[PDB]
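Q: Would you mind keeping the following structure in view while I ask a few things?
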Amino acid sequence: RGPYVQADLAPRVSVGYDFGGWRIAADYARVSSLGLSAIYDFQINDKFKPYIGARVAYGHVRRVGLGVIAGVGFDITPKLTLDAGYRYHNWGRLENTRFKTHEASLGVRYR
């Protein structure tokens, strides 16, 4: 695919590049909020398909955490694409669960 810009809305400004199955792009929001976003998929069809990935959130001038995303996305054309789903937020502490959150949001990719 190539380079492209991503957006998050429930806004957040993200950017990165993709190829087809694995897409990489960082997220930024307003001290400032900086994080990484990574989407992955493995399905083929006409349009509108599921998607799963992970993203980390890092806040500092502190809010350091890691979460995941998953849902469904569609796009009639390669230029612009739309996605929607839910994402969980993990604070991080131990390796046996403790505190996890979940929210619903949608994003869009544009040139």
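All residue numbers given for chain A refer to Swiss-Prot; the residues shown span 7-16, 54-73, 114-144, 188-237 in order.
Structure determined by solid-state NMR.
For all residues, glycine too, the Cβ spot is worked out from N, Cα and C.
Not my notes, these are from Swiss-Prot:
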- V234 to M: In strain: MS11 / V18 (VARIANT)
Q: Quick check on the gap: 43 residues absent, flanked by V144 and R188. Distance between their CA atoms in Å?
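A: It comes out to 7 Å between the two Cα positions.
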Q: Between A16 and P54 there are 37 residues with no coordinates; how far apart are their CA atoms in Å?
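A: Across the gap, the Cα atoms of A16 and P54 sit 7 Å apart.
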Q: So if I measure Cβ to Cβ from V234 (variant position) and keep only same-chain residues at least 6 apart in sequence, which ones fall under 8 Å?
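A: Correct list: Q12, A13, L15, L206, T207, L208, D209.
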Q: Can you give me the CA-CA distance across the unmodelled stretch from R73 to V114? There are 40 residues absent, and I want it in whole angstrom.
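A: It comes to 7 Å between the two flanking Cα atoms.
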